[PDB]
Protein chains: 2
Amino acid sequence: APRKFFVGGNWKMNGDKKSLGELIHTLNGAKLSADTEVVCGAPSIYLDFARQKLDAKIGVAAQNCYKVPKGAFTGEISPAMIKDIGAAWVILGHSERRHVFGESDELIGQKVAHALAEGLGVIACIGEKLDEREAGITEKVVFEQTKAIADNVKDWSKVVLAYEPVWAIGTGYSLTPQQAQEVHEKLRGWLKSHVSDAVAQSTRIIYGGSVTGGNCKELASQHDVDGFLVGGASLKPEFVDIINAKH
Amino acid sequence: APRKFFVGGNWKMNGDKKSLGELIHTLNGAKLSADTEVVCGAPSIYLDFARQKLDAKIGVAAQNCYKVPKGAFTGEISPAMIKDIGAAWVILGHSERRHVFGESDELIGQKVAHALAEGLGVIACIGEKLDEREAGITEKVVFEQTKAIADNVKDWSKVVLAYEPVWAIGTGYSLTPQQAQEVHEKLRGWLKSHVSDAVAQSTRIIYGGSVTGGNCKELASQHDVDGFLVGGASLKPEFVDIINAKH
């Protein structure tokens, strides 16, 4: 019935072996809540290293991948390769991929279908820009994004949706608890009526966008917030407090 | 005065630990020409592994990187990370980054300057699409692309130009030796007049695009072809015969 609290940490393009090694040693020794599912998204060049050093109770995610297993696609990695080093998750459609590197809704729908067909879990991110929110069209944009994903997903049991306002990323200005509830509620209600009631009840919709130890307890006690995608705070020991947001 | 013959192997999005390990062991025990500088571009996920297993005589290259050392750029790696695992090269501006993934000449230029600043060698790729060749503007396009690179190079000693006609990539169709010579001659001429004489004569300009064991001997014996960027043949043992193309 209940969805398991899910907290992913997106290290983005930070770290070396020495500094990620210290961060991992800290997580491996932290008191983590037993009912929380934790995943860390390491840069591709350190995925093998992260997976070796991290305790098996903690998931490892690639920060992107491509939509075929192999081929002439210089600079890309496939799910085949992610599985090969032993990782089980992939973050797809992150705001920075969509908006800095120009990945379309349809390309992400495609990447997700493949990731799933190869047996990866997927954290599919969606979110509106500031001009889109000031205009009132937040729902139209996130629905459009989710719809490109849904048309490609055969099975949702291994998918987590991450709602991440593009303008909340890296700014200290997060959504108020009430603003975030508003979008997940609507998003869950989209899944209900466009996929099924079961997929709505059982799919985790997590919030990202300036999540910190300061603001997470309030966010987590919202009915339709199922966890967090954490950026900058994932590189610091306050990441532990966020994993334990529910007490 | 002459330039070392140079052969880069671009594995692109291919391989796993087992099959790349076999390939690396083949190279490690191969008879290679001593006056050939070899470099292997591995997928980012296998860079660490590749650098550890490959003999130190053989260089290792990333297939791409971003333009700053760290930051909120999900899915990207920096030269600081490439250096951290001991690799010394990066491939930048590949046809596939340019045309599949939308990277502009200005972004590639910024990438080049940052990689050079952090102490990496660079294989910068330039080349025209088929519509551009039949329109008569091959030279316009490659000079435009070369200029975006040169405007961001302080020190040319660590740079290798790879000319790849995009219509030659994966079409089983290479330029004739005369056609390839014609472009490298033009390119070296361009460097002569827009940079310096010394740079023109010391800078390696390698040919990429449908290079096999069958055609490399004839290509390499042209006066301004200084080596190759090999695509699909870099995964076969005939990669060894291309490294040895000069006899």
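To match Swiss-Prot, the residue numbers of chain A are left as they are there, and the shown ones run 2-248.
Even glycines carry a Cβ here, placed using N, Cα and C.
For the recorded site, A:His95 (mutagenesis position), the DSSP three-state label reads coil. Residues annotated as active site, electrophile in Swiss-Prot, with experimental evidence given as evidence: A:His95.
Summarising the annotation, Swiss-Prot assigns active site, proton acceptor to A:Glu165 and lists experimental evidence as the type of evidence. For A:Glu165 (mutagenesis position), other Cβ atoms within 10 Å of its Cβ number 26. According to DSSP, A:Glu165 (mutagenesis position) is assigned to coil rather than to any helix or strand.
Look at Swiss-Prot and you will find A:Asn11, A:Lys13 tagged as substrate binding site. Listed in sequence order, A:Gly42, A:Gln64, A:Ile92, A:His95, A:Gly209, A:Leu230, A:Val231, A:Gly232, A:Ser235 are the same-chain residues six or more apart from A:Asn11 (substrate binding site) with CB atoms under 8 A from its CB.
The number of other CB atoms found within 10 A of the CB of A:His95 (mutagenesis position), across every protein chain shown, is 32. Among the mutagenesis entries in Swiss-Prot is A:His95 to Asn, noted as: Reduces activity 5000-fold.
According to Swiss-Prot, the mutagenesis experiment A:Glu165 to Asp carries the annotation: Reduces activity 300-fold.
There are 26 other Cβ atoms within 10 Å of the Cβ belonging to A:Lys13 (substrate binding site). DSSP gives A:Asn11 (substrate binding site) a strand state. Using a Cβ-Cβ cut-off of under 8 Å to chain B, the recorded positions A:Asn11, A:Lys13, A:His95, A:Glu165 reduce to A:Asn11, A:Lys13, A:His95.
A distance of 15 Å separates the Cα atom of A:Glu165 (mutagenesis position) from that of A:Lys13 (substrate binding site).
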